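Below is one structure, written out as structure tokens; the observations come after it.
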2 protein chains.
Amino acid sequence: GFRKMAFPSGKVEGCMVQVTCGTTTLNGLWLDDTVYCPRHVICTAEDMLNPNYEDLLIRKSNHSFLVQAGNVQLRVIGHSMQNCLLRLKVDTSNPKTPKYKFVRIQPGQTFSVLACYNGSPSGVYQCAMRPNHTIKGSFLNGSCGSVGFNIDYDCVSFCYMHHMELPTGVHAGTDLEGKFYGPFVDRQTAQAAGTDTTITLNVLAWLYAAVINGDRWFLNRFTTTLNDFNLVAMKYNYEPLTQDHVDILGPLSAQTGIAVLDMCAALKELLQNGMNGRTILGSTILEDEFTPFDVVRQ
Amino acid sequence: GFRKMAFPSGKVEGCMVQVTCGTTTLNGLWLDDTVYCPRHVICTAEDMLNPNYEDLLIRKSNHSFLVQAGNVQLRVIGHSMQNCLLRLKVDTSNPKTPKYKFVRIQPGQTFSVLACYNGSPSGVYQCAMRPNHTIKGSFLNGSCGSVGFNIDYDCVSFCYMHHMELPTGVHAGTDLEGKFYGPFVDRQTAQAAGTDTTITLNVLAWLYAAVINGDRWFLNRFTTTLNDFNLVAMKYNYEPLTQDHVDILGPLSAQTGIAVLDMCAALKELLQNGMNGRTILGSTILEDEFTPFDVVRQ
Ligand SMILES: CC(C)(C)c1ccc(N(C(=O)c2c[nH]cn2)[C@@H](C(=O)NC2CCCCC2)c2cccnc2)cc1
Ligand SMILES: CC(C)(C)c1ccc(N(C(=O)c2c[nH]cn2)[C@@H](C(=O)NC2CCCCC2)c2cccnc2)cc1
């Protein structure tokens, strides 16, 4: 009765366009009279190892970028580069543009992803920005340009644009000003995701979700200090817990009457003695892709 | 790299309206000039045990149904009942109506759910029609009228409307002609979901997904007959396997070169010897909410 929920994708579906440059097609985002898309759309098949993007873009004209919004083709009247994004000024302003904002998210935070291919939305799902700045997405060839987003009231907050797959099958991209999450670059190199860790804030939020949904078997009578917990957390590749996290879990702690450091003693016991065949909220592992905000929303 | 993916919900978001009758509010679906919604919206707070819906509806007029499409209120110009649904003819035809169809799904099949409250879409997620004709959804108070759907090309296939929660926390509803899935009724009674079972077709599809995504540890050298497998399946509360299922898994069998009855010997070994700490496609349990169609789509 508790699961990954994506935001309704209608407001973003209206802004999804196709952007073709030579032999390469990928998705872009059309807000007002601008189309944002990954700049590597101008990289050539021969030049994937060491492209110089300033160089490749001086050589382009407006007419080298085909932009198709569904049936209707848009005419480009200008172009520029912002970090790893390209900005294409088009003639028409998108009539379906929503109230929107560009935000840079932090590790642990979650968002919905609209997976698109050739400008055509195909799927929506929820995921989290990992601590190693990758995302565990479901992106196939030509998903580049797909965006990730959160919706509050009527206001879309774009936080991610997809650029590339890394060798482990996870994914890298940028915010909507083109700055990458993590130390990744939009070329073919030998770059790997660094070692990942488990998002302690999110596990604790989930245990509080489980308690609120009536499952309570993992609770215990013990307490722990923050330092005592962080020694167990380091052994099990979990992010250290901070006072800031303890503060964030306040409202959840009040609702259930279970002190945060009590919940931490509970989690520490789970990490040391396994789950021995039981299930939490339907899971047999410790979920770390729900935030404190996500749990309250559900 | 493989997960629950919902269809993009934009085409259904445009048809979500609010329907108020007295003290009760719930969601409805506005296609053309008709609004479909659960008939129990006319049930009164006093009459939940034994309402007579023919009786309660003769007593209503068009002006007892408030219909709000976002800001604008719609005027109702007629009303009738189709099984467990109410049909409200309104003055305006919905301009955002998509190409659409009403279909009745079968157990094991999956669909996307747009969770709505007070006409306002709030979330989208994927689920499956269980063999006991319930759905394991995430519906809170006033989600009634939320619909479930599949999209092919530009054509929305509405298959479920939500009506009620059953005592175990699972959910019952109807197709879009108002006929319930299962033997449930839209009153407060002592009705329970019957015992559920595991969707064997879907587990086998998932194992084929796992193989296609490079995970292969559970394969073995043995084969099984269909009858030999169904004796293990009965012991573990799994649906029997039929020739029709074997036929459905054909394309998946060809793509991976693993014969269906080979995959069944594999699954039988998983059921008898556990997973002993390993993971399939990121899971430590046997997923049964992906169809053969879902696996190919991803
Ligand atoms: C030029 C540059 C920056 C190296 C690049 C090249 C190819 C793509 N990939 C496009 O599919 C694609 C490219 N252009 C249109 N589509 C895919 C991709 O990342 N393969 C990686 C494997 C080789 C090493 C670098 C990239 C992809 C697959 C699945 C999900 N997401 C993306 C992305 C970036
Ligand atoms: C009149 C009738 C048919 C018995 C009924 C009554 C209440 C509702 N429930 C509305 O929330 C609701 C009702 N009208 C507007 N909202 C909820 C519901 O099922 N409680 C059940 C518990 C008591 C026994 C029967 C119903 C609900 C909760 C969470 C997710 N889904 C629905 C549904 C149907």
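All residue numbers given for chain B refer to Swiss-Prot; the residues shown span 3242-3539 in order.
Method reported for this entry: X-ray crystallography, 2.3 Å.
Every residue, even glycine, has its Cβ placed from backbone N, Cα and C.
Annotated active site, for 3CL-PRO activity per Swiss-Prot: B:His3281 (among others), in sequence order, evidence recorded as sequence analysis. Of all Cβ atoms in the protein chains displayed, 22 besides its own lie within 10 Å of the Cβ of B:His3281 (active site, for 3CL-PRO activity).
Sequence-distant contacts of B:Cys3385 (active site, for 3CL-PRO activity), defined as residues of its own chain at least six apart whose C-beta falls under 8 angstroms from its C-beta, comprise B:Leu3267, B:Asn3268, B:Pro3279, B:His3281, B:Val3282, B:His3403, B:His3404, B:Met3405. Annotation source Swiss-Prot lists active site, for 3CL-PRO activity at B:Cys3385 (among others).
Natural variation at this site is recorded by Swiss-Prot as B:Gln3429 to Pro, annotated: In strain: Isolate BJ02. Counting every protein chain shown, the Cβ of B:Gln3429 (variant position) has 14 other Cβ atoms within 10 Å. In the three-state DSSP classification, B:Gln3429 (variant position) falls within coil.
Of all Cβ atoms in the shown protein chains, 11 besides its own fall within 10 Å of the Cβ of B:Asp3488 (variant position). For B:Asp3488 to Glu, Swiss-Prot lists a natural variant annotated as follows: In strain: Isolate BJ04.
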Spatial separation of B:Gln3429 (variant position) from B:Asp3488 (variant position) - C-alpha basis, Å: 42
